[PDB]
Amino acid sequence: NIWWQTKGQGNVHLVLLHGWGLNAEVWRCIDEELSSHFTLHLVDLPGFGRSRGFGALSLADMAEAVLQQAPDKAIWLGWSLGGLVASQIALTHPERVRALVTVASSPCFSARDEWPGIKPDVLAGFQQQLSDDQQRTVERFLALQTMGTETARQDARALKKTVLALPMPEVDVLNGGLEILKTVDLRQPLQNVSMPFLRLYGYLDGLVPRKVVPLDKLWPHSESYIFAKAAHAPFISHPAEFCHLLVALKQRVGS
């Protein structure tokens, strides 16, 4: 089944979804504070962490598996790949979503024609290298996430500790997750989401280039927030700022 921990007893539910290669233990830097304001749901995405009853999934199948165990209504927060899962839930079941919050996530992680992102051939490269050495490949993709910040080394250490605290995901899970990132393109459908839609970014993010942010035009109902001194993990580098933004959001949703 999916590994799912609930903490806190607040009137507003908040579901946190982690990024590729990680698990819900990445949230332990903010979970005490957030559980004082929310009923907090910490999830291992299907195939990751302790949710080991899955292989490769489509984004739609991943999101359906997550939704099965969720509360009726919640703020949905997704980091990186998690952001795509939350976005897919908001698109399919908007009545379950009080607000959509994406963190360091793109609607289309791959660079296309006139769209900034990661070269698809780069992701396809990582996919192949999983079968040579899955550890090293996961640690490479992961160590890209904190570069350039004042706390870069300590934050990378903290990520690595997360991945290493639980058994490694099977290689098909990892490969499937990279396939989601490489091919999914939610740019057009997220124009139609109507609940509060908050997009958080790190200025220094090497995976989601800050160029994409001024999505402000494509999605005029959405709102964006750039952490000046953060990379791809702003809740790790800037946890107090991050938590405060979620507390301010609570005011804008019903109970």
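Just so you know, the numbers here start at 1 and follow the chain as drawn.
When the header is checked for method, it gives X-ray crystallography, 1.7 Å.
Cβ coordinates come from backbone N, Cα and C, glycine included.
Per Swiss-Prot, the feature active site, nucleophile maps to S80. Taking Cβ-Cβ distances under 8 Å and a sequence gap of 6 or more within the same chain, the neighbours of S80 (mutagenesis position) are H18, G19, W20, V103, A104, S105, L207, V208, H232. In three-state terms derived from DSSP, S80 (mutagenesis position) belongs to neither a helical nor a strand segment and is classed as coil.
Under the heading active site, Swiss-Prot lists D205 (among others), citing similarity to another entry as support. When secondary structure is read from DSSP and collapsed to three states, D205 (active site) falls in the coil class.
According to Swiss-Prot, the active site annotation covers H232 (among others).
Take the CB of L81 (substrate binding site) and look out to 10 A: across all protein chains shown you find 24 other CB atoms. The substrate binding site annotation in Swiss-Prot covers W20, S80, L81, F141, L142, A143, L144, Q145, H232.
Swiss-Prot lists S80 to A (Swiss-Prot position 82) among its mutagenesis entries, and the accompanying note reads: No effect on CoA-binding. Loss of Carboxylesterase activity.
For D205 (active site), the spatially nearest entry among the binding-site residues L81, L142, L144 is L144, judged by CA separation.
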